[PDB]
Amino acid sequence: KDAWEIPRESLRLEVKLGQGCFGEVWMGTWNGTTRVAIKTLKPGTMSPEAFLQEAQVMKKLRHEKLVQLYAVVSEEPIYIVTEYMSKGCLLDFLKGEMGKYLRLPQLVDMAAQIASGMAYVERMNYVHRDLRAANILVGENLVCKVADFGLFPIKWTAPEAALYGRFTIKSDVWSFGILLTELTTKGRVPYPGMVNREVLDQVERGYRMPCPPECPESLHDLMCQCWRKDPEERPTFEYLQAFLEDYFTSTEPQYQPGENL
Ligand SMILES: CN1CCN(CCC(=O)Nc2ccc3ncnc(Nc4ccc(NC(=O)Nc5cc(C(C)(C)C)nn5-c5cccc(N)c5)cc4)c3c2)CC1
C-alpha cells in the first residue's frame, strides 16, 4: 500500500548469512542488478506489525552513514530489504584477515564515519541503545554505517543505563568510547579477563580501560571523555565527529605508523 512495496519475483535470495529466532538473513539481488540484504520473518514467531517496526524506523531515519532501507514485502511471508554491505559487521572485519592491515589513520576515519552517523541520530533525538562494532556495517572503500542487528551487553553500556535504565544519546556516547577500544585493539572484547559482574562494580568505583598498546594518548583521553561518570559532561557526537575528522592535522600531526597502529 506504499511506495516501498516490491513484487516477490524482484528478490532473488542467493546466500544465507544467518538464522535467528524470528527468521533469516540473506544476501540477494533486487531487480536482477542491485546487491541486497534480505531479512526474513518466520510466520507465527512475531507479530507482522512488530517485525515491520524495523522498516518504519528505517523510513524515518535516513543518512549516508545509517543503513539504508530499500524495500519491503509487507504481507506474510514478510521480507525487509536493505543495502548490502560487502564486508559484514565491523567486529568480524576487525578480527578477520583485514585486521592486520588497518592502522590508526583508517581506524580513526571509520570512527569519524560512525560518529557522523551518530551525529545524525543526535540531531533526530533518537537513541541507539546498542552502539558497538557488532552493530556497524562495513562496505567498499572502508565505508561504515550505523545499524542494528536487533540480537546483555553491559560491557558496552553506560552505568546509569545498565543500572537505572537511563538510556540517552549520552549513554550512546559512552558506548562509542568502548567502540573506540574495539577499533584500536582490532576487535578484542573490552575489559579483557573481566566477567559482567566485575565490570559493573569497578566502573562505579571509577575503573576505566587503560590506553591500548600503540594508541596515542590523545585518543585514549577522548575515550575517557566519553566515559565520564556524569552523562551531561560527555561530549556530543557533533564534537566527536569534528575531532575525529581533524585528528591528524590538529591533534596528532606528528603521528608515525607503527607495528599495529
Ligand atoms: C562469525 N559471524 C557469523 C555470521 N556473522 C553475521 C553474518 C551477517 O549478518 N552478514 C551480513 C553481511 C552483509 C550485510 N549487509 C547488510 N546488512 C546485513 N545485515 C543486516 C540487515 C538488517 C539490519 N537492520 C538494521 O540495522 N536495522 C536497524 C537500523 C536501525 C537504525 C536506523 C541504525 C536505528 N534500527 N534498526 C532497527 C530498528 C528496529 C528494530 C531492529 N531490530 C533494528 C542490520 C544488519 C548484512 C549482514 C556474524 C558473526
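All residue numbers given for chain A refer to Swiss-Prot; the residues shown span 257-407, 424-533 in order.
Even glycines carry a Cβ here, placed using N, Cα and C.
Here Swiss-Prot flags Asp386 as active site, proton acceptor, drawing on sequence analysis. Annotation comment: Swiss-Prot describes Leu273, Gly274, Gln275, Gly276, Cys277, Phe278, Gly279, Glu280, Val281, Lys295 as ATP binding site. What Swiss-Prot notes for the published mutagenesis of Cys498 to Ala is this: Significant reduction in S-nitrosylation. Swiss-Prot gives this note for the published mutagenesis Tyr527 to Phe: Constitutively active.
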Per DSSP, three-state class assigned to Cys498 (mutagenesis position): helix
Where the model skips 16 residues between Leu407 and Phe424, distance between their Cα atoms in Å: 10
Distance-selected recorded positions near ligand 1 (C-beta under 6 Å), from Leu273, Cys277, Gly279, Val281, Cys498: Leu273, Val281
Assigned element (helix, strand, coil) containing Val281 (ATP binding site), judged by DSSP: strand
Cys277 (ATP binding site) to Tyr527 (mutagenesis position) - Cα separation in whole Å: 46
By Cα-Cα distance, the member of recorded positions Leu273, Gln275, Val281, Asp386 nearest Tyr527 (mutagenesis position): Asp386
Reduced DSSP assignment, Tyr527 (mutagenesis position): coil
Around the Cβ of the residue listed as 'active site, proton acceptor', the count of other Cβ atoms that are within 10 Å: 18
Number of Cβ atoms other than its own within 10 Å, given for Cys277 (ATP binding site): 8
ATP site, defined by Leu273, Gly274, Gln275, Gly276, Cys277, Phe278, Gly279, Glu280, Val281, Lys295: further same-chain residues with Cβ within 8 Å of the Cβ centre: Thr296
Recorded positions compared (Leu273, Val281, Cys498) - highest count of Cβ atoms within 10 Å: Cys498
Long-range Cβ environment of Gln275 (ATP binding site), under 8 Å and at least 6 residues apart: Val281
Cα-nearest neighbour of the residue listed as 'active site, proton acceptor' within the listed recorded positions, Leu273, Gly279, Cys498: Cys498
